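Step one of this worksheet: look at the structure below.
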Amino acid sequence: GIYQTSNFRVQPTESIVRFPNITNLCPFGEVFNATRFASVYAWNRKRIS
Amino acid sequence: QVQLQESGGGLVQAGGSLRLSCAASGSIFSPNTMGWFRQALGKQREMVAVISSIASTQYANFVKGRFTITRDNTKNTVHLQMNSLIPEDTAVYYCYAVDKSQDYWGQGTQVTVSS
């Protein structure tokens, strides 16, 4: 006769991940590589969003 | 890039008169406050005078009744009529834009008075 013993599942061998990246990144260069920095009496807060 | 143009100093005999000028460029948002400061070689920044957008003028006791600040609203510039000169006024002066964000300084104007 013929019998159902087990079922094979062909498990995956690797992981693929693909995501979107915006061309503009951030003005950290305008902050860390800035030519001039503010006095400790008038601190420079720049908003990043 | 906020820039302050300072001009009008030099060598003047005792009793003469000069007219310094700072023009402000860049952002310089409307509620601004600008002063002039003094520094002689070996001393600190001495607050000479200050003017705000309110048109009020504040002067120190060092130069009582001698130096004046004049405002130009059209170009938003300032001129300091510096008269009745005395050797104790021998110091390089600098510009101070309070504004609302960081305060930008000038490059300097040499003022010498001696005989």
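Residue numbering in chain A adheres to Swiss-Prot, whereby the residues present occupy positions 311-359 in order.
Any Cβ shown, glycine's included, is placed from N, Cα and C.
All protein chains included, A:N331 (mutagenesis position) registers 5 other Cβ atoms within 10 Å of its own Cβ. Quoted from Swiss-Prot, the note on mutagenesis experiment A:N331 to Q is: Reduced viral infectivity.
If you draw a 10 Å sphere around the CB of A:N343 (mutagenesis position), it holds 7 other CB atoms from the protein chains shown. For the mutagenesis of A:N343 to Q, Swiss-Prot gives this note: Reduced viral infectivity. The structure shown keeps the original residue.
For A:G339 to D, Swiss-Prot lists a natural variant annotated as follows: In strain: Omicron/BA.1, Omicron/BA.2, Omicron/BA.2.12.1, Omicron/BA.4, Omicron/BA.5, Omicron/BQ.1.1. A:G339 (variant position) carries a helical DSSP state (H, G or I).
In Swiss-Prot, a natural variant is listed as A:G339 to H, annotated with the note In strain: Omicron/BA.2.75, Omicron/XBB.1.5, Omicron/EG.5.1. Take the CB of A:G339 (variant position) and look out to 10 A: across all protein chains shown you find 9 other CB atoms.
Reduced to three states, the DSSP call for A:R346 (variant position) is coil. Within 10 Å of the Cβ of A:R346 (variant position) there are 9 other Cβ atoms, across all protein chains. Variant annotation in Swiss-Prot: A:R346 to K, described as In strain: Mu/B.1.621; the structure shown retains the original residue.
Per Swiss-Prot, natural variant A:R346 to T is noted as: In strain: Omicron/BQ.1.1, Omicron/XBB.1.5, Omicron/EG.5.1.
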Cα-Cα distance linking A:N331 (mutagenesis position) and A:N343 (mutagenesis position), given in Å to the nearest integer: 23
Distance [Cα-Cα, Å, rounded] between A:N331 (mutagenesis position) and A:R346 (variant position): 31
